[PDB]
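Here is the structure we will look at, set down as C-alpha cells.
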Amino acid sequence: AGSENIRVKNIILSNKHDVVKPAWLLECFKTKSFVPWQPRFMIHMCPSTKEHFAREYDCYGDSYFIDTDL
Amino acid sequence: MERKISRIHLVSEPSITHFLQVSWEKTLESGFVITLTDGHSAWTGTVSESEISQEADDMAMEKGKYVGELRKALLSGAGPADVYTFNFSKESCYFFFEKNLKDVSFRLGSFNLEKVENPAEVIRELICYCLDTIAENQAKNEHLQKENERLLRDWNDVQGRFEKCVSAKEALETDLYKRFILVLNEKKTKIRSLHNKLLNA
Amino acid sequence: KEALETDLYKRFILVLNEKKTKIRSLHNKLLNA
C-alpha cells in the first residue's frame, strides 16, 4: 500500500500484518533479486518483525551495525 | 503668523507685475492683512471676520466654498480651472479680484486698501522674509540629503550582510550533516567492535 | 536559521542518546558473560 487510504488505516490498526511501500517492489524488479526488508520502505511492523528489528535497528530508521550515508 | 506672497498682473497696467502678500494668524477665515507692492509704492489693507461674512452672505453660498475660492485666488493656488483677474485703482485704493470664464466675470472679492508713508520698510521686511525662508529651506534640504545618503549606505551594507547570510545558510547545514555522518560512523564502528568482542565469548 | 538549528540539534541529540543507551546496554552484558 502506497497511499494511506482508509483500508490501509484499518489494516495497520489491526496489528496483524505488515505494510510495505511500493518502492521496495520497484527495487525488487531492478536488481532481478529479492531485496531484504529494511525500515526505509516499511510503513508498519508486525509483532514478530518488531521483535526481530528491536535488536537490529533503532525505533527509527537509523542503522545499528552497517554505516549510514547522507 | 503665516504669510504668503504671490504675483498679480493688474488689468490697468498689465506690463508691470505687482506682488501681493497676505498674512493671517491662525486661519484665513479669521481674517488676513494684505499688502500690495510694485517697487515704488505700497498699499495696505485688512479683512476681518465681519467682512468675509458679509461677502459670503451677499454671494449666497457656503462659507467653506467661499473661503476655499478666496484662498485659491489670493495664494495663486489655482491650476487650469480658471483665470483670476485683479484690478486696483491707484487713485482710490479700491482693489478687487474676480474670475473670468466663457466671457463671464463675477466680482469675487473687494477691499479698500490704504497707502503707506514709506514703502522701504515693507519692501525690506518682505525681502528679509524671503531670504530667511530660502536659507532655512536650503539647510533642511542639505540635512535631508545627508540623511538620505546615510540611509543608502546602510541599505547597501545590510543588503551585503543578507547576501552573506543566505550564502552561509546552506553551508551550515552541509557541514552539520557531514559531521553528523562522521560521528555516527564512529559510534557504529564502536558498537560493532563491542558486539564482535561479546560474541567471541 | 534558529528554528532549523534547534530542530536539527534535537534530532541529533535524540539519535545520539539512543545510540548511547544501546552501547551501554551492550557493554553491560560483558560482565555477565
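Backbone N, Cα and C atoms are what each Cβ position is placed from, and that goes for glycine too.
Taken straight from Swiss-Prot:
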- B:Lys26 to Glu: Abolished interaction with NHEJ1/XLF; when associated with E-99 (MUTAGEN)
- B:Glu69 to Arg: Does not affect interaction with NHEJ1/XLF (MUTAGEN)
- B:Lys90 to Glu: Abolished ability to bridge DNA; when associated with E-72 and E-99 (MUTAGEN)
- B:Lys140 to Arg: No change in sumoylation (MUTAGEN)
- B:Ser193 to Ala: In XRCC4-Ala mutant; abolished phosphorylation by PRKDC; does not affect ability to bridge DNA when associated with NHEJ1/XLF phosphorylation-defective mutant; when associated with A-260, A-304, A-315, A-320, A-323, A-327 and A-328 (MUTAGEN)
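For B:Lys90 (mutagenesis position) paired with B:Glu69 (mutagenesis position), the C-alpha to C-alpha distance reads 25 Å. The secondary structure of B:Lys26 (mutagenesis position), as reduced to three states from DSSP, is coil rather than helix or strand. With B:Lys26 (mutagenesis position) as the anchor, the candidate mutagenesis positions are B:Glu69, B:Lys140, B:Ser193, and the one with the nearest CA is B:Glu69.
A simple way to gauge crowding: the CB of B:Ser193 (mutagenesis position) has 10 other CB atoms within 10 angstroms, across all the protein chains here.
DSSP gives B:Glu69 (mutagenesis position) a helix state. Summarising the environment of B:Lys140 (mutagenesis position), the number of other Cβ atoms within 10 Å of its Cβ, over all protein chains shown, is 10. Here the mutagenesis positions are B:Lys26, B:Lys90, and the one whose Cβ sees the fewest other Cβ atoms within 10 Å is B:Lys26. If you take the C-beta of B:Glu69 (mutagenesis position) and look for same-chain residues 6 or more apart in sequence within under 8 angstroms, you find B:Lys99, B:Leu108. A gap of 78 Å separates the Cα atoms of B:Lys140 (mutagenesis position) and B:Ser193 (mutagenesis position).
A helical conformation is recorded for B:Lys140 (mutagenesis position) in the three-state DSSP classification.
A coil conformation is recorded for B:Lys90 (mutagenesis position) in the three-state DSSP classification, outside any helix or strand.
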